[PDB]
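Before any comments, here is the structure.
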Amino acid sequence: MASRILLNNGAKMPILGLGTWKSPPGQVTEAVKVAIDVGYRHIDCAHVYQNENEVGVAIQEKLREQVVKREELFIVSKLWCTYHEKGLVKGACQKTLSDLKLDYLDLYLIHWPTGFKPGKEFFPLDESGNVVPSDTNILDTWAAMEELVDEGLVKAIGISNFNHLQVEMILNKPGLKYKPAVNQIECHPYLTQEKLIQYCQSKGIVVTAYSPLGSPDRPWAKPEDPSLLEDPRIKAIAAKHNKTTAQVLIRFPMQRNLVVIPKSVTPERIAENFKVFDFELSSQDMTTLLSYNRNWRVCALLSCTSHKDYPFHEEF
Ligand SMILES: NC(=O)c1ccc[n+]([C@@H]2O[C@H](COP(=O)([O-])OP(=O)(O)OC[C@H]3O[C@@H](n4cnc5c(N)ncnc54)[C@H](OP(=O)(O)O)[C@@H]3O)[C@@H](O)[C@H]2O)c1
């Protein structure tokens, strides 16, 4: 297990990163400082998480203290759905850069394939509760992403939550200048994603697995829901290897050649989650974990199921 994967822009991306969705702003600065101290070199961020300024304070302190050099960090952020318009993309990227205290991102993703009406609200609603869409299509948003590469604001661009047809749409774009480097998708033993991963990998697109622990802090959790960290079958694999259940759930995507971004704000767990480079799951263990698929999603963007570009009607 090598620590970085080569992307199609020629850059190397650390295969383990720290997630920041739901990390409270008064805890995420310490979380990111601890993560960099214990070896993380990849941080996954987004404007919609409302905590980039505090993530940026941590990054800046570790660069100032010379704990790490900027070239050794791999910082990812995402363009929110209300900024898909051509004339809004650069300013969205620059606001994220200003918050993170950076002069470039290593990777900038389209957060969802669905564009929404621009404005202050992240989920603009009609007087009945549906998301109000944008008419911009995702090929014109991709052209605006390509401009950020050519202006030096980002080293790589990619996509998130795109289905196979939508990835194909970008790959078949007339005049395509840069292929997506990454598709960041939900992936864990209850949503194993075989077909979409195979597709992306065959095209040289690296897949990042989000919610690898099943997001037990997601807002909309219902106790009736499946729980990866408590699944006795996964606890038994961890017990066999003398590791924690979370460590098995992080190692699993790594052995599928995925990048993985577990979130924690707890210092002991941040350190434990990084100690996954010293054991191997067998092929039998990997096949067993894959057999737990149930097509269960943490993140289904339920307010957007009539948007033309909603990604999850599609088999994959
Ligand atoms: N592209 C997208 O649309 C999208 C969507 C969802 C997620 N993401 C990205 O993926 C990251 C990871 O997904 P996620 O935040 O949904 O959930 P996750 O990483 O699956 O799970 C995070 C939860 O697990 C807990 N935890 C972490 N390590 C643990 C351990 N060793 N033992 C027990 N519990 C542990 C955390 O608690 P504490 O924090 O209290 O320690 C937190 O409640 C996000 O933070 C975000 O960066 C992207």
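Note that Cβ sites are derived from N, Cα and C of the backbone, with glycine treated the same way.
According to Swiss-Prot, the features are:
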ACT_SITE  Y49  active site, proton donor
BINDING   10-19, 211-273  NADP(+) binding site
BINDING   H111  substrate binding site
MUTAGEN   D44 to N  Reduced glyceraldehyde oxidoreductase activity
MUTAGEN   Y49 to F  Complete loss of glyceraldehyde oxidoreductase activity
MUTAGEN   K78 to M  Reduced glyceraldehyde oxidoreductase activity
MUTAGEN   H111 to N  Reduced glyceraldehyde oxidoreductase activity
Item to check | Close-lying recorded positions around ligand 1 among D44, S211, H241, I261, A271, where CB distance stays under 6 Å | outcome: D44, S211, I261
Next on the checklist: Counting only residues 6+ away in sequence within the same chain, which have a CB under 8 Å from the CB of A221 (NADP(+) binding site)?
Outcome noted: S215
Checklist entry - Near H241 (NADP(+) binding site), how many other Cβ atoms are within 10 Å of its Cβ? => result 15
Next on the checklist: Sequence gap of 6 or more, Cβ distance under 8 Å: name the residues on the same chain that satisfy this around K78 (mutagenesis position), in order along the sequence.
Outcome noted: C45, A46, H47, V48, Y108, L109, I110, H111, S160
Next on the checklist: What does the structure give for the C-alpha distance between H241 (NADP(+) binding site) and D44 (mutagenesis position)? Integer Å is fine.
Outcome noted: 28
Checklist outcome for this item: Ranked by how many other Cβ atoms lie within 10 Å of their Cβ, the binding-site residues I261, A271 are led by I261
Checklist entry - Taking only the binding-site residues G10, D231, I261, which one has a CA atom nearest to the CA atom of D44 (mutagenesis position)? => result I261
